[PDB]
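Colleague: Got a structure for you, questions after.
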Amino acid sequence: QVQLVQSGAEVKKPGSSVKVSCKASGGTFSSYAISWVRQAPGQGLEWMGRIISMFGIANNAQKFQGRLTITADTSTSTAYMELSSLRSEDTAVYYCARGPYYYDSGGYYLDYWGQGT
Amino acid sequence: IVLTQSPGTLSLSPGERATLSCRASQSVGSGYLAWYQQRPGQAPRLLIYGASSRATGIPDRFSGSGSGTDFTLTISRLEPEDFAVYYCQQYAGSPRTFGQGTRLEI
Amino acid sequence: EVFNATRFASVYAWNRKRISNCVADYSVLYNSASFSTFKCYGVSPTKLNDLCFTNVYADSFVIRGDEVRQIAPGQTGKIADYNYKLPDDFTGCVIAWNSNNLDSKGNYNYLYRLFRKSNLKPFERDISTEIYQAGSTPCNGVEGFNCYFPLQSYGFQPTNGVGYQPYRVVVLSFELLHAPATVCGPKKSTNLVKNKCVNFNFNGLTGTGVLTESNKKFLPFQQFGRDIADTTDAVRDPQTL
Amino acid sequence: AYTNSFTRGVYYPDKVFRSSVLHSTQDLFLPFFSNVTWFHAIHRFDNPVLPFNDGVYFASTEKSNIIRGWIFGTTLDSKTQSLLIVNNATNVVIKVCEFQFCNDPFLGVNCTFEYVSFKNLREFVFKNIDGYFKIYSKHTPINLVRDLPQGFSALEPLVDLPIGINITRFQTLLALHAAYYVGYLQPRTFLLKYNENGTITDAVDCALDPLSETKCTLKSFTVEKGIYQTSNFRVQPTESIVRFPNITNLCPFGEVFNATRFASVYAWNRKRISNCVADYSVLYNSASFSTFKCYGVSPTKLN
Amino acid sequence: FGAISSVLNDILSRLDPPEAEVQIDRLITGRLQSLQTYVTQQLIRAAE
Amino acid sequence: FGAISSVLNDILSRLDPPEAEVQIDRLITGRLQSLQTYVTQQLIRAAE
Amino acid sequence: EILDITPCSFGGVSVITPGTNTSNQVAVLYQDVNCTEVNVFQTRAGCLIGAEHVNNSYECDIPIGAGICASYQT
Ligand SMILES: *[C@@H]1O[C@H](CO)[C@@H](O[C@@H]2O[C@H](CO)[C@@H](O)[C@H](O)[C@H]2NC(C)=O)[C@H](O)[C@H]1NC(C)=O
Ligand SMILES: *[C@@H]1O[C@H](CO)[C@@H](O)[C@H](O)[C@H]1NC(C)=O
Ligand SMILES: *[C@@H]1O[C@H](CO)[C@@H](O)[C@H](O)[C@H]1NC(C)=O
Ligand SMILES: *[C@@H]1O[C@H](CO)[C@@H](O)[C@H](O)[C@H]1NC(C)=O
Ligand SMILES: *[C@@H]1O[C@H](CO)[C@@H](O)[C@H](O)[C@H]1NC(C)=O
Ligand SMILES: *[C@@H]1O[C@H](CO)[C@@H](O)[C@H](O)[C@H]1NC(C)=O
Ligand SMILES: *[C@@H]1O[C@H](CO)[C@@H](O)[C@H](O)[C@H]1NC(C)=O
Ligand SMILES: *[C@@H]1O[C@H](CO)[C@@H](O)[C@H](O)[C@H]1NC(C)=O
């Protein structure tokens, strides 16, 4: 049902910028706190950003603060991430995250993830 | 904050009662943990949220407990297809931090 | 365009619309029976037709079953205080009607924003998201009891119960002052008769007097004269100057 | 640089005509005998932004209409609503449309209603009330080239405009190949003297000096010999004492309220609360409570 | 005097009898009290 | 004077203004009438 | 400890003035307060500010109370 399309594997030159997509198909979109996570090969997963779709505002994780600009395009029901200052070691698999941001309904964090890049 | 788990891996034969606990360096809350089960080479899947509020679509066999600084996840009856990676995940505030993972081998 | 409008705004961002330079038929509003609650405070419901009002503002938002009584002056409530406060001396009519036919199809569109605005002066909009601010010393996460997201939203399902059943409400805000009256009712008017004891109502002033030409010269902007006792003595004829 | 107005800042407050009536009103006003800020921008001597605060008094001396614009903006960058007033050669055009403005706008020698149309002194008071922006104007011929004459001028309300903004800053637009006055309105009471014909010949302040409080209380410009009571002396409290007793015990309200069992109505249990510190903020904050109607005490203030 | 509008004609134009009575009873109480003060002033002064 | 509490500061406390105006107004009309009695007494006794 | 409550000091504010044609100078009379809480002259009527006390004797023109009278003179 819900899924985010996998990309073709990427290798990038140091110093460039990479754009990674995240598709949402099915279900009731724009009520979820779509976010952004990644996991390096052989290391645990690390969070980068959080997006409240209605007001389209995002925050960046401390470790990655100042390097990531994240936006969500409600019209195409997609979530976009922009990463600059790419290096040699940065080639890796990149994930996508989501879940409703509603309080007094418990929740706040849920799954509803896809497969990767 | 670092969410220190117990232990890195518990080597259990099928049917064992596996308590994959997870302990926090400072208090977080009793409706403030979540656990995700990552299938091999895939993306993790939520099973229990808010420390004890069982996520819908998951069997009762999985059951989380604990509060404050010490939390516990229990798997009551291991079956052969349950070997997989499990992650604890702080749920209160701050940047999301995920546990180091437990790999179940034969 | 504002009352029978295709789209209604949310309680989070209730739209405020200017209405000017238009003769207003309040009869079709009163006689039409589609309106569930039509309780009025500043004006009679029946006599909403004859009188003139300088400026009419229409406020649009959608409420549950409880708010129909909650949205009133001097009443206290979650949405009443935290979201949209009605002034205690509000002069106007609160209008509400059914919304099952248009809304509640799952229709998740509406949002209401609870705990963030502890105090709001009347007729004020808070468009700032401000994710936290519930109160505690730590911050930057929600954590527990320390903070929580104010912007909660309504969930309307085709299975919504009568108690949580949604209703559409439009509040017309009449500001009663002395200024050029943009809106008045559908009554044609007789010509001018002078030097005769005539019951008169000019721009909705009302009263009884003898109309005579006045040698006193208004400054061009001024409209209504007055006395030492603060009663109307000089008027500018609206149609002809 | 600073100088005093000596008279200026009196405008028609309400939408009426009054003949020979001494009527006292409370509204934002430029105080009598107060500093009005004085600037130059000639020869490069550019013009700064100013703190709008509650109100502004603006006075311009221009020979070749160098002053051409006014802005009342918070951030000035298309994020928030910005008004433009410009008066070019024969047309007075008023656009309160959302515009992208350059940071330094100069002339070389999202939108609601739109309006189109030293020997001389032009005085403008720009004010926004009740979501309405009202512009006051007055043109007066003067021979005192140096500074403001000690004369009384009344500014008529020209037009009324529905802008509705969070105004905080102010700037003036100038031609590039003057002196402009700035003061801040504060709530004060004026006693206005209308003539027979209604021109505002003279006005007296109500807080300016002990003669003025007497003039306002007597409600006349001329005050005869004698003693007059005008107001009340009052020492204002400075500090605040919040002395309460200190008790360790907490409220058993939580245990009673979330108790498993409550007694029946025919025999309702009576529970005594004493010798404990009780917080009613928790009770207000919880949203599970369907009904909170309170009679003796207002619900917000119980705690 | 603690009513919606000080002008009596305004009250008659805007509000209908069921709440109008409460409004006018406010005007009658205030204005009449002021009249009572004024008359007692006049009566005492006329005695003087 | 038929109010919840006789102390005016206690009326500013113990409840919010929107409902509080009715209690204050009852206090105001009672005290003002008390002044009317006391002052009119003063003028007549002063005339004596 | 047993504490007395004494209400904060107060009194009427009276303005002493000659006719506005004659002058704009003014003297303020603070009733029943010592001349600390506020040409400052203290009399039993109250604190009087802006007036020059003289022990010379003249007929009363404007009465201050407590035997003090005010007048406009060199
Ligand atoms: C003119 O109006 C438009 C909208 O009518 C303003 O731009 C919009 O800004 C919102 C953000 O709140 C965007 O979601 C819209 O896509 C924007 N629309 C367009 C057409 O840009 C715009 O800022 C206003 N001002 C100017 C100078 O264009
Ligand atoms: C609103 O539109 C509906 C369309 O079905 C119509 O029946 C109704 O009369 C309209 N109301 C007004 C006030 O025009
Ligand atoms: C007015 O300006 C003068 C000098 O510019 C200054 O001494 C005085 O303090 C100012 N007045 C106020 C009230 O600040
Ligand atoms: C004056 O300004 C308006 C808009 O600011 C512009 O349309 C017009 O062409 C200008 N010139 C004249 C002569 O009106
Ligand atoms: C008031 O203005 C009129 C305008 O015609 C003038 O005739 C009259 O003399 C003026 N009154 C005074 C007192 O200046
Ligand atoms: C008051 O002033 C007028 C001038 O306007 C003057 O003619 C008159 O003599 C003055 N009164 C006294 C008592 O001096
Ligand atoms: C003046 O003040 C002091 C205390 O500040 C007080 O003791 C004294 O009684 C006051 N003077 C008079 C005349 O009361
Ligand atoms: C007036 O006061 C002065 C200065 O204190 C004193 O020298 C003189 O004796 C006083 N005269 C009278 C008449 O009280």
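By Swiss-Prot numbering, chain D shows 27-69, 78-143, 165-172, 186-245, 263-388, in order.
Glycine residues also receive a Cβ, built from the backbone N, Cα and C atoms like all the rest.
According to Swiss-Prot, the mutagenesis experiment D:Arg190 to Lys carries this note: Partial loss of biliverdin affinity. Here Swiss-Prot describes D:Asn234 to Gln as a published mutagenesis experiment; the accompanying note says: Increased resistance to neutralizing antibodies. Quoting Swiss-Prot on the mutagenesis of D:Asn343 to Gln: Reduced viral infectivity. One entry in Swiss-Prot concerns the natural variant D:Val83 to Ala. Its note says: In strain: Omicron/XBB.1.5, Omicron/EG.5.1. For the naturally occurring variant D:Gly142 to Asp, Swiss-Prot gives the following note: In strain: Kappa/B.1.617.1, Omicron/BA.2, Omicron/BA.2.12.1, Omicron/BA.2.75, Omicron/BA.4, Omicron/BA.5, Omicron/BQ.1.1, Omicron/XBB.1.5, Omicron/EG.5.1. One natural variant catalogued in Swiss-Prot, D:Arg190 to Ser, is accompanied by this note: In strain: Gamma/P.1. Record note (Swiss-Prot), natural variant D:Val213 to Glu: In strain: Omicron/XBB.1.5, Omicron/EG.5.1. The unchanged residue is displayed. Looking at Swiss-Prot, you'll find the natural variant D:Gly339 to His noted as follows: In strain: Omicron/BA.2.75, Omicron/XBB.1.5, Omicron/EG.5.1. In Swiss-Prot, the entry for natural variant D:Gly339 to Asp states: In strain: Omicron/BA.1, Omicron/BA.2, Omicron/BA.2.12.1, Omicron/BA.4, Omicron/BA.5, Omicron/BQ.1.1. The structure shown retains the original residue. Under its natural variant entries, Swiss-Prot includes D:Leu368 to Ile with the note: In strain: Omicron/XBB.1.5, Omicron/EG.5.1. The natural variant D:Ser371 to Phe is recorded by Swiss-Prot, whose note states: In strain: Omicron/BA.2, Omicron/BA.2.12.1, Omicron/BA.2.75, Omicron/BA.4, Omicron/BA.5, Omicron/BQ.1.1, Omicron/XBB.1.5, Omicron/EG.5.1. Natural variation at this site is recorded by Swiss-Prot as D:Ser373 to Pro, annotated: In strain: Omicron/BA.1, Omicron/BA.2, Omicron/BA.2.12.1, Omicron/BA.2.75, Omicron/BA.4, Omicron/BA.5, Omicron/BQ.1.1, Omicron/XBB.1.5, Omicron/EG.5.1.
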Colleague: Nearest by CA distance to D:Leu368 (variant position): which of the recorded positions is it, out of D:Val83, D:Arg190, D:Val213, D:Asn343?
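Modeller: Given the candidates D:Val83, D:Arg190, D:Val213, D:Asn343, the nearest one is D:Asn343.
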Colleague: Whole-number Å only: compute the distance from the Cα of D:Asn234 (mutagenesis position) to the Cα of D:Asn343 (mutagenesis position).
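Modeller: Between the Cα atoms of D:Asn234 (mutagenesis position) and D:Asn343 (mutagenesis position), the distance comes to 46 Å.
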Colleague: Among the recorded positions listed here, D:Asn343, D:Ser371, which has the most company in the form of other Cβ atoms within 10 Å of its Cβ?
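Modeller: Of the recorded positions D:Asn343, D:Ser371, the most buried by Cβ count within 10 Å is D:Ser371.
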Colleague: Cα of D:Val213 (variant position) to Cα of D:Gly142 (variant position): how many Å, rounded?
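Modeller: Cα-Cα distance, D:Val213 (variant position) to D:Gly142 (variant position): 26 Å.
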Colleague: Validating a neighbour-count step here. Other CB atoms within 10 A of the CB of D:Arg190 (mutagenesis position): how many?
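Modeller: 15, counting other Cβ atoms within 10 Å of D:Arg190 (mutagenesis position).
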Colleague: So, three-state DSSP: helix, strand or coil for D:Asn234 (mutagenesis position)?
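Modeller: Looking at the DSSP assignment, D:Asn234 (mutagenesis position) belongs to neither helix nor strand, so coil.
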Colleague: For the recorded positions listed here (D:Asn234, D:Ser373), which one has the lowest count of neighbouring CB atoms within 10 Å of its own CB?
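Modeller: Taking D:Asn234, D:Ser373 as the recorded positions, the minimal 10 Å Cβ count falls on D:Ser373.
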Colleague: By the count of other Cβ atoms within 10 Å, pick out the sparsest of the variant positions D:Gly142, D:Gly339.
Modeller: D:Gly142
Colleague: Tally every other Cβ atom lying within 10 Å of the Cβ atom of D:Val213 (variant position).
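Modeller: Its Cβ shell of radius 10 Å holds 8 other Cβ atoms.
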Colleague: Any idea what the Cα distance is from D:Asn343 (mutagenesis position) over to D:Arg190 (mutagenesis position), rounded to a whole Å?
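Modeller: On Cα coordinates alone, these residues lie 71 Å apart.
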Colleague: Mind giving me a neighbour count for D:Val83 (variant position)? Other Cβ atoms within 10 Å of its Cβ, every protein chain shown.
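Modeller: For D:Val83 (variant position), the 10 Å Cβ neighbour count is 13.
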Colleague: 10 Å Cβ neighbour count around D:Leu368 (variant position)?
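Modeller: For D:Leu368 (variant position), the 10 Å Cβ neighbour count is 17.
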Colleague: Chain E proximity: which recorded positions among D:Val83, D:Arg190, D:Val213, D:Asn234, D:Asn343, D:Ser371 have CB distances under 8 Å? Answer 'none' if there are none.
Modeller: none
Colleague: Three-state secondary structure of D:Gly142 (variant position) from DSSP?
Modeller: strand
